[PDB]
Amino acid sequence: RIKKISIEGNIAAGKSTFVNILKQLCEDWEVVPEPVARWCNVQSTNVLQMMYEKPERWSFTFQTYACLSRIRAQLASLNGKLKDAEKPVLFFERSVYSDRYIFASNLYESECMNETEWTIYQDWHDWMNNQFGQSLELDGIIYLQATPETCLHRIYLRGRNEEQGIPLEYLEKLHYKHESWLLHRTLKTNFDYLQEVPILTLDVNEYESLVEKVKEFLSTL
Amino acid sequence: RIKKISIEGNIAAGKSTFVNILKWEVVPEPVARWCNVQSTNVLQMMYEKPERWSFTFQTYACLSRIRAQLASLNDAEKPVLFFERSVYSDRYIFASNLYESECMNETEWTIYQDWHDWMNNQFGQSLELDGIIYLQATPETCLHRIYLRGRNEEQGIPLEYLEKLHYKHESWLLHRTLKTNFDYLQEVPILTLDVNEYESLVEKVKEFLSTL
Ligand SMILES: Nc1ccn([C@H]2C[C@H](O)[C@@H](CO)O2)c(=O)n1
Ligand SMILES: Nc1ccn([C@H]2C[C@H](O)[C@@H](CO)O2)c(=O)n1
Ligand SMILES: [Ca+2]
């Protein structure tokens, strides 16, 4: 009944800035940003910061928390307003896929998670979506493509204290998973429907010609 | 439509030996999957370095428990299902104690509870207990039964540990002074049996299930 699109992209690619521009267009368009605020406020502690400072200790914990929260937030917004509008479209800021096959996954491929952790993570992640996740099936994906050099430079522009330590080699590994997943679509997941899902890739390396393609996309959905 | 009872007790109190005599179906603790996570023992990992894997182990432990019990009761005349420990003992006894022992920081403990609460706010209402059987035993006895069972990981557990777990048990099942976030439990019947020392227990049990 409700068209669900996911906005994907590397760190600082411009996910949010795009999300916001979208909101101001159709009153039937709502958006669900990442609970990033909670991640940074867990009883006066920053679990996001805790992971960047000692990844091989809090990666598991942070990725568990991050996905759990995301499912809650999104499950919440699809049972809210817009649940009456003629053309109900909901934009998600990143999904439970990017969370597992990009960020989490990369952490494991960097020894920042042992076999025990990674095993548990996937076991957990699979179950979570096998229940209250089918309602979160995506109908499309918007890919915000940008060079890892641009993301690195945009990290300073946003000036988030925790992210200021991120090396290029890191954004480079995340950037590859992105390409390999939504560009060449060679990356495979356990959720087969995604193979049939439409991907709109936009070059955001450099403000209305994007709105253009977007509409043509949502219509062909 | 199905009576759900939970068998509670300290480590090595005799939970399983009692569960078997009872067998009415039973849902054993997922101890198996706990010791086998891709050729690794996450249970062993916790006892060896508690302040590093307590969180991870407790998250996994409860998740698995909910799964096992959920598919369990998912059709006879007198349907009774016995649970080997519950999601309560998991959070208000074991996990809880680990946090009261610095084996979990504020970050972990906060996340745990947040998670635990959500988990049962969904597919947990079907797991509401109708009663609880308390297997009471002295910490000294549990310690001695640890050797009798001879589980490699548990052989390092000191008395002070068992004693703590023991008090959380008494506080929660005998004294009824440990409040939780699941109020119905305050109305739930508790059958306490002294298992410190094999058919007189079956006796009380039946009288219990009838008064349910
Ligand atoms: N699954 C996720 C989601 C987000 N982040 C991080 C990257 C950014 O620093 C911040 C913003 O999304 O969160 C992460 O490591 N893993
Ligand atoms: N939430 C739980 C449940 C059980 N155990 C331990 C105690 C025993 O050593 C073994 C069997 O229950 O697992 C634990 O540490 N935490
Ligand atoms: Ca703060």
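The residues of chain B that appear here are 20-42, 48-64, 80-113, 118-240, 246-260 by Swiss-Prot count, in order.
Heads up, header says this was done by X-ray crystallography, 3.0 Å.
Backbone N, Cα and C atoms are what each Cβ position is placed from, and that goes for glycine too.
Taken straight from Swiss-Prot:
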ACT_SITE  B:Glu127  active site, proton acceptor
BINDING   B:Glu53, B:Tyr86, B:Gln97, B:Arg128, B:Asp133, B:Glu197  substrate binding site
MUTAGEN   B:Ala100 to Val  Strongly increased catalytic efficiency towards deoxycytidine; when associated with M-104 and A-133
MUTAGEN   B:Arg104 to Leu  Strongly increased catalytic efficiency towards deoxythymidine; when associated with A-133
MUTAGEN   B:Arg104 to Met  Strongly increased catalytic efficiency towards deoxycytidine; when associated with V-100 and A-133
MUTAGEN   B:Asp133 to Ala  Strongly increased catalytic efficiency towards deoxycytidine; when associated with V-100 and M-104. Strongly increased catalytic efficiency towards deoxythymidine; when associated with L-104
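Features as recorded by Swiss-Prot, highlighted on the structure.
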| residue | record | DSSP (3 states) |
| --- | --- | --- |
| B:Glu53 | substrate binding site | coil |
| B:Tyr86 | substrate binding site | helix |
| B:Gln97 | substrate binding site | helix |
| B:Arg104 | mutagenesis position | helix |
| B:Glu127 | active site, proton acceptor | strand |
| B:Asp133 | mutagenesis position | helix |
| B:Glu197 | substrate binding site | helix |
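Counting every protein chain shown, the Cβ of B:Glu53 (substrate binding site) has 19 other Cβ atoms within 10 Å. Spanning 5 unmodelled residues, the gap from B:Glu240 to B:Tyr246 amounts to 9 Å when taken between Cα atoms.
Within the set of recorded positions B:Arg104, B:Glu127, B:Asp133, the entry lying nearest in space to B:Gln97 (substrate binding site) is B:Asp133 (CA atoms).
Here the recorded positions are B:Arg104, B:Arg128, and the one ringed by the most other CB atoms within 10 angstroms is B:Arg104. Two residues, B:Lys42 and B:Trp48, bracket 5 residues absent from the model, and the distance between their Cα atoms is 6 angstrom. Screening the recorded positions B:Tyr86, B:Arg104, B:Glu127 for a C-beta under 6 A from any atom of ligand 2 leaves none.
4 residues are missing from the deposited coordinates between B:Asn113 and B:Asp118, whose CA atoms sit 9 angstrom from each other.
Within 10 Å of the C-beta of B:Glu197 (substrate binding site) there are 18 other C-beta atoms, taking all protein chains into account. Among B:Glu53, B:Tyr86, B:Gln97, B:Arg128, B:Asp133, B:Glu197, the residues given in the record as binding substrate, the maximal Cα to Cα distance rounds to 19 Å. Spacing of B:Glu53 (substrate binding site) relative to B:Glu127 (active site, proton acceptor) is 6 Å (Cα to Cα, whole number). The recorded positions recorded for this entry are B:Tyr86, B:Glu127, B:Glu197, and the Cα of B:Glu127 lies nearest to that of B:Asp133 (mutagenesis position). Geometry remark: B:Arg104 (mutagenesis position) versus B:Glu127 (active site, proton acceptor), CA distance 9 Å.
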